[PDB]
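Taking it in order: structure first as structure tokens, then the write-up.
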2 protein chains.
Amino acid sequence: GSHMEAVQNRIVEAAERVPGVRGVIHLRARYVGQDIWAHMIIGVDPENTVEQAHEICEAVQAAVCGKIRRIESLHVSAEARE
Amino acid sequence: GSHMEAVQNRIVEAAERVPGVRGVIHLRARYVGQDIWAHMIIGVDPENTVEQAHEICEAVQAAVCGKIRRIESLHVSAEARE
């Protein structure tokens, strides 16, 4: 239920502390048993390169999964944000 | 049960990221309903002043309670550690 809300706040806060993240644009997190599977979209600088945006996504995946132990799948993508 | 273990790891990691903490010496955390009440003892530099040790304890209380939302009481004390 709304113990999902507290986990979601953790996910957003963890993603936002990674260098290059300009906000979490979208987060869809689901329980698969006691595990969380999630998809997220982060904002990035429009003038970052596609490669850099991919690096930031992987840094976000690593930070979030590193801080939130119950997460077992996280897909991070990126969109331009000012 | 052992969802307490994951919360306890969060508490120790949060305390250890505060300036002046040389390890968590002791942590006793209990559920009061869905809330956690905790007592912890941190290690500090023997040559810190009593006042500085009190500051570090309050910084730990603030960091931990700030990161772990279900915590509703936390008492932090300090002991000398090399």
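Easy rule for this one: first residue shown is 1, then count along the chain.
For all residues, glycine too, the Cβ spot is worked out from N, Cα and C.
Swiss-Prot has this to say about the protein:
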- B:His54: Fe cation 2 binding site (BINDING)
- B:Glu79: Fe cation 3 binding site (BINDING)
- B:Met40 to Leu (Swiss-Prot position 250): CTD behaves like wild-type (MUTAGEN)
- B:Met40 to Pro (Swiss-Prot position 250): Severely impaired magnetic response, cells make very few, small magnetite particles, less MamB and MamM protein accumulate. CTD no longer dimerizes, CTD has cannot fold properly and is unstable (MUTAGEN)
- B:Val50 to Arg (Swiss-Prot position 260): Loss of magnetic response, still stabilizes MamB, CTD dimerizes, binds cations, dimer interface is tighter and twisted (MUTAGEN)
- B:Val50 to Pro (Swiss-Prot position 260): CTD dimerizes, binds fewer cations. Loss of magnetic response, still stabilizes MamB (MUTAGEN)
- B:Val50 to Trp (Swiss-Prot position 260): Significantly reduced magnetic response, many fewer, much smaller magnetite crystals formed, still stabilizes MamB, CTD dimerizes, binds fewer cations (MUTAGEN)
- B:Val50 to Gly (Swiss-Prot position 260): Nearly wild-type magnetic response (MUTAGEN)
- B:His75 to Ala (Swiss-Prot position 285): Wild-type magnetic response, no change in magnetite crystal size, number or shape (MUTAGEN)
- B:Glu79 to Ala (Swiss-Prot position 289): Nearly wild-type magnetic response, fewer magnetite crystals of normal size and shape (MUTAGEN)
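Checking each of the recorded positions (B:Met40, B:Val50, B:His54) against B:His75 (mutagenesis position), the C-alpha distance stays within 10 Å for B:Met40. In this structure the C-alpha atoms belonging to the residue listed as 'Fe cation 2 binding site' and B:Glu79 (mutagenesis position) are separated by 11 Å. Under the three-state DSSP scheme, B:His75 (mutagenesis position) falls in the strand class.
Residues near B:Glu79 (mutagenesis position) in space but far in sequence (CB under 8 A, at least 6 apart, same chain), listed by position: B:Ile25, B:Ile41, B:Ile42, B:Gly43, B:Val44.
Considering other CB atoms within 10 Å as the measure, the emptiest surroundings among the mutagenesis positions B:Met40, B:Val50 are those of B:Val50. Cα separation, B:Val50 (mutagenesis position) to B:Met40 (mutagenesis position), rounded: 17 Å.
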